[PDB]
Amino acid sequence: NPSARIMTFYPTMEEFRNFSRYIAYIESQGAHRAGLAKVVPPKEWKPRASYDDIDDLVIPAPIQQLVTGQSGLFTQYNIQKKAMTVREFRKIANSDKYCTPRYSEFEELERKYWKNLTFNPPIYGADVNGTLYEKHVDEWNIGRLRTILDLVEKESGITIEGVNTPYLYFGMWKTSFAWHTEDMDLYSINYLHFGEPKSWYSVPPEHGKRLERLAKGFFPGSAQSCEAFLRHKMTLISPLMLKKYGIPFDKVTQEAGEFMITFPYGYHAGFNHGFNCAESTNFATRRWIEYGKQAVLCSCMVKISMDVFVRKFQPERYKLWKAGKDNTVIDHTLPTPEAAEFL
Ligand SMILES: O=c1[nH]cnc2c(-c3cscn3)nccc12
Ligand SMILES: [Zn+2]
Ligand SMILES: [Zn+2]
């Protein structure tokens, strides 16, 4: 993977101000090809003054992550636990039982992860509805991105928790997210508010179908039951397992005060190093509409009506698409049309 490598951007305050323009910019640079990019905000930017007032914040459905498996192939089962505050969570997170092990370098922590993920199941304070951004913060506000995704809520009034609303994730050592693509193969924004880092793995969109073929071969039962079983967010595949079967991939560690952008059809997975808090939501560009149209969905779920997007940005193709005669082939290497002013 030569251009599939993950790229890091350091925008200035003037550049950082227009979110959508910056997304068109990093694509004009080829960031989209890796499926995952890191954006480091200007030093003068902060989304909240202090995180000292969130101790009484309630995580309504903490999930205990049970992992079953061997030889680089695992399945994560989520067991819902009773609601707990952030204070109670941080106590468990930093406790002797669940705290991060002592380690010399990342390669060492990543080895401990993969050696111990079926043991001592951690608790993930996942899918908490809310934001930690102060009301006045106008730059890169997860709560209000203002992308073309806004058409879903503007035309219908439909709200999809986590998709067009922000979610909070309070993690602890070994908690994790399985290989997946966003709902409707949308983009995603992820900001690590505070705490220990979040490490990520990504398969470039051009090679996504290869990860899909692999996962099918390993879990044929799941594949017969549902074409899009990776959408269940239960499949954990070791970087060694990928390397062995020639799946190209890249890794990156996100630290507190950094952003991670996932692009349409960008397969990603990762784990939390220790006690931290990340905010996340989905967004879109004109480039995404074709991905939404062609997204293979779960058949066991988030389904957005594409009719509104096709009508607005693709009126020419609306008759053909509704007839099922739209044979458009997606080029994963191409940037969004919005990047025209740069490239
Ligand atoms: O750290 C995470 N914790 C939980 N979920 C994550 C997702 C995710 C979940 S649903 C779509 N993307 N994607 C990236 C990172 C995370
Ligand atoms: Zn994701
Ligand atoms: Zn399914």
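So for chain A, numbering is Swiss-Prot's, and the shown residues are 9-308, 312-354, in order.
Every residue, even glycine, has its Cβ placed from backbone N, Cα and C.
So that you can see what the record holds, here are the features copied from Swiss-Prot:
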DOMAIN    14-56  domain 'JmjN'
BINDING   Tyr132, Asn198, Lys206, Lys241  2-oxoglutarate binding site
MUTAGEN   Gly133 to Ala  Abolishes histone demethylase activity; when associated with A-138
MUTAGEN   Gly138 to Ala  Abolishes histone demethylase activity; when associated with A-138
DOMAIN    142-308  domain 'JmjC'
MUTAGEN   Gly165 to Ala  Abolishes histone demethylase activity; when associated with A-165
MUTAGEN   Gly170 to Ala  Abolishes histone demethylase activity; when associated with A-165
MUTAGEN   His188 to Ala  Abolishes histone demethylase activity without affecting ability to bind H4K20me2
BINDING   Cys234, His240, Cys306, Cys308  Zn(2+) binding site
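Distribution of Swiss-Prot features across the structure.
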| residue | record | Cβ contacts under 8 Å, 6 or more apart |
| --- | --- | --- |
| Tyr132 | 2-oxoglutarate binding site | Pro70, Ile71, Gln72, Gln73, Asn86, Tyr177, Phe178, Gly179, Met180, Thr183, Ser184, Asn280 |
| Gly133 | mutagenesis position | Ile67, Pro70, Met92, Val94, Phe97, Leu176, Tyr177, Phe178, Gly179 |
| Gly165 | mutagenesis position | none |
| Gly170 | mutagenesis position | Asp135, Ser288, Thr289, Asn290 |
| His188 | mutagenesis position | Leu238, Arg239, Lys241, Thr243, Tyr275, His276, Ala277 |
| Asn198 | 2-oxoglutarate binding site | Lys206, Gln262, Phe267, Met268, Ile269, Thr270, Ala286, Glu287, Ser288 |
| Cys234 | Zn(2+) binding site | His240, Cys306, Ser307, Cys308 |
(Q) Let me spell it out: take the domain 'JmjN' (14-56), skip the flanking residues so only those 6+ beyond its ends count, and list any with a Cβ under 8 Å from a Cβ in it. (A) 140-142, 145, 147-149, 153-155, 195, 199, 201, 208, 210-214, 216, 258-260, 262, 265-271, 273-276, 291, 293, 295, 343-344, 346-347, 349-350, 352-354
Q) Within the set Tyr132, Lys206, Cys308, which binding-site residues show a CB-to-ligand 3 distance under 6 A? A) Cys308
Q.
At a 10 Å cut-off from the C-beta of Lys241 (2-oxoglutarate binding site), count the other C-beta atoms across all protein chains.
A. 15
**Q.** Euclidean Cα distance (Å) for gap endpoints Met312 and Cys308, 3 residues missing
**A.** 8
Q. Among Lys206, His240, all listed as binding-site residues, which has the most CB atoms within 10 Å of its CB?
A. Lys206
Q: Identify, among the binding-site residues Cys306, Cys308, the residue whose Cβ has the fewest other Cβ atoms within 10 Å in this structure.
A: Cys308
Q: Could you tell me how many residues in the domain 'JmjN' (14-56) are helical, how many are strand and how many are coil under DSSP?
A: 17 helix, 7 strand, 19 coil
Q: Would you mind listing, in sequence order, the residues at least six apart from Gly138 (mutagenesis position) in the same chain with a Cβ closer than 8 Å to its Cβ?
A: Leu65, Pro174, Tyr175, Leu176
Q. Which three-state DSSP class does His240 (Zn(2+) binding site) fall into?
A. helix
Q) Given the recorded Zn(2+) site (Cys234, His240, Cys306, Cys308), which additional residues of the same chain have their Cβ within 8 Å of the Cβ centre, ordered by sequence? A) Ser233, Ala236, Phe237, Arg239, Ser307, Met312
(Q) Need the DSSP three-state call for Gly138 (mutagenesis position) to compare against my parser. (A) coil
Q | Listed in sequence order, residues not in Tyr132, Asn198, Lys206, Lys241 with Cβ within 8 Å of the centre of the 2-oxoglutarate site Cβ atoms | A | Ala134, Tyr177, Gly179, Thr183, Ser184, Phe185, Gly278, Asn280, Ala286, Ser288
